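**Student:** The structure under discussion is supplied below as C-alpha cells; questions concerning it will follow.
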Amino acid sequence: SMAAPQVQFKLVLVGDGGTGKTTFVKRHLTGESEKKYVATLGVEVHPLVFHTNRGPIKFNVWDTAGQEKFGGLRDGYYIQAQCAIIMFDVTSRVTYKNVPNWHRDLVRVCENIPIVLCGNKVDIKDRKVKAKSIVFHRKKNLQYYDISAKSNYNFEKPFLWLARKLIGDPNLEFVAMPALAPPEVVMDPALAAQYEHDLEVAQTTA
Amino acid sequence: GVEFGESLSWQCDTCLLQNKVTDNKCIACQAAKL
Ligand SMILES: Nc1nc2c(ncn2[C@@H]2O[C@H](COP(=O)(O)OP(=O)(O)O)[C@@H](O)[C@H]2O)c(=O)[nH]1
Ligand SMILES: [Mg+2]
Ligand SMILES: [Zn+2]
C-alpha cells in the first residue's frame, strides 16, 4: 500500500553470511524499532535517520534473513538500490575473498551506485585481514572502513561517506550521532589507534 | 548549506521503496499501491 517529502535512499547491505550485517544494522535503535519485514523477499528494511547540517536523511537499509548463505540474492532484493555496503569479517579471509563476487552481483543489477566496503569485527584481537591486504576498494572507486558492530566503532562513517556522495556535498556533516545500542564489547583504544595508523600508512606510503 | 526541505513518487508501506506514480504495484516487493 501507499504510505501516508523526506530525503531517503535504499541501501542494500550485502556480504557473506556471518560477517555481522544484521548485528551492524541493528545498532541504530530507531531503525530497529521501526523496521519493516518484507515477506515476499525475506528482508527486514531498517529506516536509519541521520541528522545532517542540511536536514534529516534516511537510509532504508535492506537486511537479509540469511538467504545469502545458500546462493545469490534475487533481483527484487537489489532493485532500485541507490547505495550499498559490502561487509566482510576481518577474522575470516574467505569473506574478504568473496567481496569481488558481491560487488559483481551489485553492479550487474545496480551499475555504478556508491558503495562502501566495511571490514567488521575489528574488536577481535586475532585479526586476519589487515590494512595492507585490503585493496579491493582502491581498484573500484570504493571507500573502505574498519568497523566493529558490537562496539559501535566507526558506525557512522559508511553512512556519512555515502550521504556526501549521494547528495553531492563534500562538506555535509552529521550534527549528532544516532542513538545506538550500548556497546556489547570494548573496542580497545590502543588497537583502534594501531588500525587507524595501519590504514593511514597504507594510504600514504610510497 | 541549503536545507533539503527547500531543495526537494509514492512510498511502499511494506518495503519503503519510493515508486513512480505510473506504477500501481511496488516494483521491489510487489505490494499493491491500493
Ligand atoms: N566480536 C564481534 N562479533 C560480531 C560483530 N558483528 C557480528 N558479530 C557476531 O558474528 C555472528 C554473525 O553476526 P550476524 O549479524 O548474524 O551476521 P550476518 O549473517 O552477516 O547477518 C554473530 O555471532 C555476531 O554476534 C562484531 O563487530 N564483533
Ligand atoms: Mg543477517
Ligand atoms: Zn515494496
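Count begins at 1; order follows the chain as displayed.
Here the Cβ of each residue, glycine as well, is placed from N, Cα and C on the backbone.
Got these off Swiss-Prot a minute ago, pasting:
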BINDING   A:16-23, A:34-40, A:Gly66, A:120-123, A:148-150  GTP binding site
MUTAGEN   A:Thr22 to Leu (Swiss-Prot position 24)  Has low binding affinity for GTP and GDP. Almost completely abolishes interaction with BIRC5
MUTAGEN   A:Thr23 to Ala (Swiss-Prot position 25)  Minor effect on the interaction with the alpha phosphate group of bound GTP
MUTAGEN   A:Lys35 to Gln (Swiss-Prot position 37)  Mimics acetylation; enhances the nuclear export of RELA/p65
MUTAGEN   A:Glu68 to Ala (Swiss-Prot position 70)  Strongly decreases the relase of bound GDP
MUTAGEN   A:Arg74 to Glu (Swiss-Prot position 76)  Probable loss of interaction with NUTF2. Loss of transport to the nucleus
MUTAGEN   A:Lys132 to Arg (Swiss-Prot position 134)  Loss of normal mitotic chromosome segregation and formation of sister chromatid bridges
MUTAGEN   A:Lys132 to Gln (Swiss-Prot position 134)  Loss of normal mitotic chromosome segregation and defective mitotic spindle orientation
**Student:** Filtering A:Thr22, A:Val38, A:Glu68, A:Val122 (recorded positions) by proximity to ligand 2: which pass a Cβ cutoff of under 6 Å to any of its atoms?
**Tutor:** A:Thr22
**Student:** Please report how many Å separate the Cα atom of A:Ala149 (GTP binding site) from that of A:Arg74 (mutagenesis position), as a whole number.
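**Tutor:** That comes out at 26 Å between the alpha carbons.
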**Student:** Between A:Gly66 (GTP binding site) and A:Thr22 (mutagenesis position), what is the CA-CA distance rounded to a whole number of Å?
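**Tutor:** Cα-Cα, rounded: 9 Å.
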**Student:** In terms of Cβ proximity below 8 Å, which recorded positions out of A:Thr22, A:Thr23, A:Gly66, A:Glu68 neighbour chain B?
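**Tutor:** From A:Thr22, A:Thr23, A:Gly66, A:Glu68, flagged as close to B: nothing.
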**Student:** Using a 10 Å radius around its CB, how many other CB atoms surround A:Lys35 (mutagenesis position)?
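**Tutor:** A 10 Å sphere around the Cβ of A:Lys35 (mutagenesis position) contains 20 other Cβ atoms.
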**Student:** For A:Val38 (GTP binding site), what residues in its own chain, 6 or more apart in sequence, show a Cβ-Cβ distance under 8 Å?
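**Tutor:** Within the chain, A:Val38 (GTP binding site) has Cβ neighbours under 8 Å at A:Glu44, A:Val45.
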**Student:** Could you tell me how far apart, in whole Å, the Cα atoms of A:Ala4 and A:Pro5 are, given that 3 residues between them are missing from the model?
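**Tutor:** With 3 residues missing, A:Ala4 and A:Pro5 have Cα atoms 11 Å apart.
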**Student:** Is any of A:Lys35, A:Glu68, A:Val122, A:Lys132, A:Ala149 (recorded positions) within Cβ reach of ligand 1, i.e. under 6 A, and which?
**Tutor:** A:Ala149
**Student:** Compute the C-alpha separation of A:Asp16 (GTP binding site) from A:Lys35 (mutagenesis position), stating it in Å without decimals.
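**Tutor:** Cα-Cα distance, A:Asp16 (GTP binding site) to A:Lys35 (mutagenesis position): 22 Å.
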